[PDB]
Amino acid sequence: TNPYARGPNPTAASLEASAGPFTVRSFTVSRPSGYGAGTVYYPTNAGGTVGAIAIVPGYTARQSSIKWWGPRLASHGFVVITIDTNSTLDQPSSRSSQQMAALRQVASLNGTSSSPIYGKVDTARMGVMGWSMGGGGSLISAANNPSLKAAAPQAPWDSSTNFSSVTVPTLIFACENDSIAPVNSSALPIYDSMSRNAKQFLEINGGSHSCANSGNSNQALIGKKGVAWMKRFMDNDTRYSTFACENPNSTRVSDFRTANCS
């Protein structure tokens, strides 16, 4: 009997819909600490404490690029903070520092009786996600913070592609026709480098660099996979082992790989 298991037994239909079972509320972080701005999404009556996910956009980009993840994840039983960085020109290591700052603030707000997320977060169970340089930032966060329970960056880029130290279960969303952070020189070498973890590579067929962003046309598949990965690894929830680890066998996917996916 897994104490972190929340919500109804998952179905494809329920994981593919635009929102899951829980009602989602949100607020703006009034005094953001160590980053630009943040929006916190959270479920009402998830049936216990839930893990937290900090999501960072890429270079020149804002919360809007990665907004859709907030309600999508939160509606399956997660507290999600989407951030703006101190500057939109921040680099990946700075993105990562700011991501971890956002998580610490979430942990702090869990114990502030005035916060709507008071007593709602299990602050020992956290994950990281993000687009482009924010994707590299998530991988950096993971490498520097092995206590994190999961990472799921999208169209990631960093100077280095060597993330061989990462022990955090890591799902890489890739975009097949990415001409900004091309798969062959960023997402794929990143993926291949990680020898110490459960991991997955999911390339979206014909996707541009923004193929996992708000307003994308594979929200059913991408949302299912992100929630399934976070469920399986953040909650240790083996109801999601198949959703998390399976090949989707979808014409929407041009390349699928996975390793150590129990």
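Swiss-Prot numbering applies to chain A: residues 29-290, in that order.
Any Cβ shown, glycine's included, is placed from N, Cα and C.
Feature list (source: Swiss-Prot):
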MUTAGEN   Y87 to A  Displays increased enzymatic activity on PET bottle. Displays decreased enzymatic activity on PET film and on BHET
BINDING   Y87, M161, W185  poly(ethylene terephthalate) binding site
MUTAGEN   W159 to F  Increases activity towards 1-naphthyl butyrate
MUTAGEN   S160 to A  Loss of enzymatic activity on PET bottle and on BHET
ACT_SITE  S160  active site, nucleophile
MUTAGEN   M161 to A  Displays decreased enzymatic activity on PET bottle and on BHET
MUTAGEN   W185 to A  Exhibits highly impaired PET degradation capacity relative to wild-type PETase. Also displays decreased enzymatic activity on BHET
MUTAGEN   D186 to H  Displays increased thermostability and increased PET degradation activity by 14-fold at 40 degrees Celsius; when associated with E-121 and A-280
MUTAGEN   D206 to A  Loss of enzymatic activity on PET bottle and on BHET
ACT_SITE  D206  active site, charge relay system
MUTAGEN   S214 to H  Displays increased enzymatic activity on PET bottle
ACT_SITE  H237  active site, charge relay system
MUTAGEN   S238 to F  Displays decreased enzymatic activity on PET film and on BHET. Exhibits improved PET and PEF degradation capacity relative to wild-type PETase; when associated with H-159
MUTAGEN   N241 to F  Increases activity towards 1-naphthyl butyrate
MUTAGEN   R280 to A  Displays increased enzymatic activity on PET film. Displays increased thermostability and increased PET degradation activity by 14-fold at 40 degrees Celsius; when associated with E-121 and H-186
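Sequence features annotated in Swiss-Prot and their locations in the structure.
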| residue | record | Cβ within 10 Å |
| --- | --- | --- |
| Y87 | mutagenesis position | 18 |
| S160 | mutagenesis position | 31 |
| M161 | mutagenesis position | 31 |
| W185 | mutagenesis position | 26 |
| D186 | mutagenesis position | 24 |
| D206 | mutagenesis position | 23 |
| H237 | active site, charge relay system | 19 |
| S238 | mutagenesis position | 19 |
| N241 | mutagenesis position | 23 |
| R280 | mutagenesis position | 16 |
Response to the item:
Per DSSP (helix/strand/coil reduction), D186 (mutagenesis position) sits in coil
Discussion item. I need the nearest neighbour of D206 (mutagenesis position) among the mutagenesis positions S160, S238, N241, using C-alpha distances.
Written reply: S238
Worksheet item: At the Cα level, what's the spacing in Å between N241 (mutagenesis position) and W159 (mutagenesis position), rounded?
Response: 8
Item to complete: Check the Cα distances from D186 (mutagenesis position) to each of the recorded positions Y87, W159, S160, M161, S214, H237 and keep only the ones within 10 Å.
Response: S160, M161, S214
Worksheet item: What recorded positions among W185, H237, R280 are found with a C-alpha within 10 angstroms of that of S160 (mutagenesis position)?
Response: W185, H237
Item to complete: Give the number of CB atoms, excluding that of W159 (mutagenesis position) itself, located within 10 Å of its CB.
Response: 31
Worksheet, complete the sentence: Spatial hits near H237 (active site, charge relay system) (Cα distance within 10 Å) out of the mutagenesis positions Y87, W159, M161 come to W159
Item to complete: Would you identify the secondary structure of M161 (mutagenesis position) according to DSSP, in three states?
Response: helix
Worksheet item: Neighbourhood of the poly(ethylene terephthalate) site (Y87, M161, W185): other residues with Cβ within 8 Å of the Cβ centroid, in order?
Response: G86, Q119, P120, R123, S160, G162, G163, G164, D186, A209
Discussion item. Run through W159, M161, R280 for me and report the mutagenesis positions whose CA is within 10 Å of the CA of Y87 (mutagenesis position), in sequence order.
Written reply: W159, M161
Item to complete: Work through the mutagenesis positions one by one (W159, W185, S238) and name whichever has its CA nearest to the CA of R280 (mutagenesis position).
Response: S238
Worksheet entry | Residues satisfying Cβ distance under 8 Å from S214 (mutagenesis position), sequence separation of at least 6 | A183, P184, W185, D186, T189, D206
Item to complete: Give the maximum pairwise CA distance in Å, whole number, for the residues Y87, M161, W185 listed as binding poly(ethylene terephthalate).
Response: 10
